[PDB]
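These notes concern the structure reproduced below.
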Amino acid sequence: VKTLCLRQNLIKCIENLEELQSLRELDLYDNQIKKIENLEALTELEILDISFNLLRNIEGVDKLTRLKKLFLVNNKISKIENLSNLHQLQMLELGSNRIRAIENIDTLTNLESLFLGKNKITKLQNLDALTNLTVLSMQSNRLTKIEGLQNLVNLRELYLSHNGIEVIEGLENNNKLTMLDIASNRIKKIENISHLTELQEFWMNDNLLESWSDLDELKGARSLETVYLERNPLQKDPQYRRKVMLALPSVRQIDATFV
């Protein structure tokens, strides 16, 4: 065997998966599993996908030391735990869960992607050890302040949509940012992003932006190709598209319209 895809079944318990030792990828997407167990024997497994299930806790993956990707999207997981042995983990997908705090991931120094969207996290913390982190998704959470990103120096994609962020800050050491998404917040002013020179796409729709002089912060991004500013108070200006066009000459797309 090499890849078992038991997608879309009525599985409620994990069993009779012991004879297969050479399995590298197990896919249990969209089932009714309630507990992770009987998986310790798949030691050379590189990809585990138990997304869209009824999991409430993370367990039974203590022995999968060779895991590279872990998909646990859409479950009932309340706390992040029992992942400390997965040193080779590069991608961690925990979207659409019930997590309230970022914890117990400091041992995953080889993480390149971290997805925690549609959860209940209230504070950005405990990310200081993921210096290899390239993508971080914290959208549709309870975030109120941007912080804890001072050690994500290779961060190139940051998604903070649908939160309660009021001020743009904490992005001092994230100079490699190419995609910054802070749309659907309570931001009133664009600040502290003038050092983000490699920005390509920048979503800031559904905020409270008022002054046109904030676009001076984006002048350093010569590769800025796409910018979203709709549903801001800036759109009340009848030359909203042209004003963005003139201030940001490098962009080829404003909202859903090309230039």
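Here Swiss-Prot sets the residue numbers for chain A, with the shown residues being 100-358 in order.
Structure method, as recorded: X-ray crystallography, 2.9 Å.
Cβ coordinates are placed from backbone N, Cα and C, and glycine is handled just like the others.
In Swiss-Prot, a published mutagenesis experiment is listed as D148 to V, annotated Completely abolishes the interaction with protein phosphatase 1. DSSP gives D148 (mutagenesis position) a strand state. There are 21 other CB atoms within 10 A of the CB of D148 (mutagenesis position), with all protein chains counted.
Quoted from Swiss-Prot, the note on mutagenesis experiment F170 to A is: Severely impaired the binding of protein phosphatase 1. According to DSSP, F170 (mutagenesis position) is assigned to a strand segment.
Within the same chain, residues at least six positions away from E192 (mutagenesis position) with a Cβ under 8 Å of its Cβ are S150, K168, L169, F170, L171, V172, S212, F214. Mutagenesis annotation in Swiss-Prot: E192 to A, described as Completely abolishes the interaction with protein phosphatase 1; the structure shown retains the original residue.
Neighbour density for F214 (mutagenesis position): within 10 A of its CB lie 21 other CB atoms from the protein chains shown. Mapped onto three states, the DSSP output places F214 (mutagenesis position) in strand. Among the mutagenesis results in Swiss-Prot, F214 to A has the note: Completely abolishes the interaction with protein phosphatase 1. The residue drawn here is the original one.
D280 to A appears in Swiss-Prot as a mutagenesis experiment; the accompanying note says: Severely impairs the binding of protein phosphatase 1. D280 (mutagenesis position) counts 20 other C-beta atoms within 10 Å of its own C-beta, drawing on all protein chains shown.
For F170 (mutagenesis position), the Cβ neighbour count at a 10 Å cut-off comes to 20, with all displayed protein chains included.
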